[PDB]
Amino acid sequence: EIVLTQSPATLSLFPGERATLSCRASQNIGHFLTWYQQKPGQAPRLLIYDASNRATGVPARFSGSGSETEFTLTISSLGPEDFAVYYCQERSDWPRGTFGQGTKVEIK
Amino acid sequence: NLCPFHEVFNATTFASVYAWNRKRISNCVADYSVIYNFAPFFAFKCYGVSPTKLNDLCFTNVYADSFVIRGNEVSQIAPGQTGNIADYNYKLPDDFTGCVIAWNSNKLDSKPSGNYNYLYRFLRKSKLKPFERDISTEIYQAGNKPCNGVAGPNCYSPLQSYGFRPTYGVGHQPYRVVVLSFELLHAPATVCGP
Amino acid sequence: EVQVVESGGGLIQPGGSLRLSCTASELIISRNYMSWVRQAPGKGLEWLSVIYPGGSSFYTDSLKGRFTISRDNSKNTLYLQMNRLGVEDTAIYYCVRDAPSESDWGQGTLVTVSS
């Protein structure tokens, strides 16, 4: 079973800074990785599919990169609404997949 | 004369799984030893027929269905299987009598930056019947409002490109599959072993 | 915004059974890759089951036999029969429609398996 490791567990940043999130896969999954955003009390929101393609309606500040076993999600400028829990899901057997543990973005 | 088997196996381009290519072999003398004794055939499954005794049987007709799929989708090329490829791309009957052969074509089907020339059908209104082909590119209406043959919200193009790259695991690397179907119909036999 | 609405989730005794129901407004559930996902309270998400547009259904190894995903093509409803529920099966069950560039999750229906 593929297990995805997300670091850092919590990412403390000021609004406007650049946030970089990491998701390491135990097996080579190519570009089949998906990034979700979950506000508290809301369902996950699809941000990036195929580890690089930005989902429709997502602001341009979100940008995914990496391949094989090292994927990252980069937020150019953390907005007031960009503080959430970000999940990476390997979709090597789409629509099936295993999620990451999440990388919460919290400062104070 | 001898059969075109190694003209099917050594073909330079294999068809997309959604448009698999069928070759009919008849009035022939089939030598399956060369197929059964070639190194790269990492998968050689025979259903309803023994691979070693194949030379001791003659059939009215033989078909060779060749296509390219991912490594992890090779498990679906077998009777009774279901999934992405069995349902919409290439279905084998439960009473299939033949052999399924697959080998990794990473060195020749993968391009750096992606080989998007191989496509498959991932949406269909219903499963395929065994040995059925569906090469229609009509937009798949997954919604309620008729979207008038233009890809948009809730209606997609049913064909998805594989996008192989030289890297990726063995499960995501291209695999060249050729399925041999042996047929008997009460008509005179035409493909023997010796 | 595409709305998928779950239902049928609530309190149930351990060893009991539940049948969550999912329906959508502007899409036909019989034509979409409809999956079921859950998020255990204070834990990460977990993918449970999927039913293909053609009718093929797949489950996680830990749920085969217990959970049974189906649908009613006439009612436009997706079901998830849940049998022999344990306390660990408590979670918020999402009904997510899968497309290559889209993934529409429902609000989620809480299932509490406790005495």
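Along the chain as shown, the residues are counted starting at 1.
Note: Cβ is positioned from N, Cα and C throughout, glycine not excepted.
B:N10 (mutagenesis position) falls within neither a helix nor a strand when secondary structure is assigned with DSSP, and so counts as coil. Within the same chain, no residue at least 6 positions away from B:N10 (mutagenesis position) has a Cβ under 8 Å from its Cβ. For B:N10 to Q (Swiss-Prot position 343), Swiss-Prot lists a mutagenesis experiment annotated as follows: Reduced viral infectivity.
Looking at Swiss-Prot, the entry for natural variant B:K111 to T (Swiss-Prot position 444) says: In strain: Omicron/BQ.1.1. Over all protein chains present, the Cβ of B:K111 (variant position) has 13 other Cβ atoms lying within 10 Å.
Under its natural variant annotations, Swiss-Prot gives B:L119 to R (Swiss-Prot position 452) the following note: In strain: Delta/B.1.617.2, Epsilon/B.1.427/B.1.429, Kappa/B.1.617.1, Lambda/C.37, 19B/501Y, Omicron/BA.4, Omicron/BA.5, Omicron/BQ.1.1; Contributes to cellular immunity evasion and increases infectivity. In sequence order, B:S16, B:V17, B:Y18, B:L159, B:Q160, B:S161, B:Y162 are the residues near B:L119 (variant position), counting only same-chain partners six or more apart with C-beta under 8 A.
For the natural variant B:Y120 to F (Swiss-Prot position 453), the note given by Swiss-Prot reads: In strain: B.1.1.298. When Cβ atoms from all protein chains are considered, those within 10 Å of B:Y120 (variant position) total 23, not counting its own.
Here Swiss-Prot notes a mutagenesis experiment, B:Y120 to F (Swiss-Prot position 453), with the remark: Decreased HLA binding to NF9 epitope. Increased binding affinity to human ACE2.
Quoted from Swiss-Prot, the note on mutagenesis experiment B:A142 to V (Swiss-Prot position 475) is: Increased resistance to neutralizing antibodies. For B:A142 (mutagenesis position), applying a Cβ distance below 8 Å and a minimum sequence separation of six or more within one chain yields B:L123, B:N154, B:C155, B:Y156.
On its own chain, B:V150 (mutagenesis position) has B:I139 as residues at least 6 apart in sequence with a Cβ closer than 8 Å to its own Cβ. DSSP assigns B:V150 (mutagenesis position) to coil in the three-state reduction, outside any helix or strand. Mutagenesis annotation in Swiss-Prot: B:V150 to A (Swiss-Prot position 483), described as Increased resistance to neutralizing antibodies; the structure shown retains the original residue.
Around B:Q160 (mutagenesis position), a 10 Å sphere centred on its CB holds 18 further CB atoms from the protein chains shown. In Swiss-Prot, a mutagenesis experiment is listed as B:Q160 to Y (Swiss-Prot position 493), annotated with the note Reduced host ACE2-binding affinity in vitro.
Listed in sequence order, there are no same-chain residues at least 6 apart in sequence whose CB falls under 8 Å from the CB of B:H186 (mutagenesis position). Annotation note: B:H186 (mutagenesis position) sits in a coil segment as assigned by DSSP. Here the residue is the original one, while Swiss-Prot reports the published mutagenesis B:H186 to P (Swiss-Prot position 519) with the comment Increased resistance to human covalescent sera neutralization.
Classification of B:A142 (mutagenesis position) by DSSP places it in coil, neither helical nor stranded.
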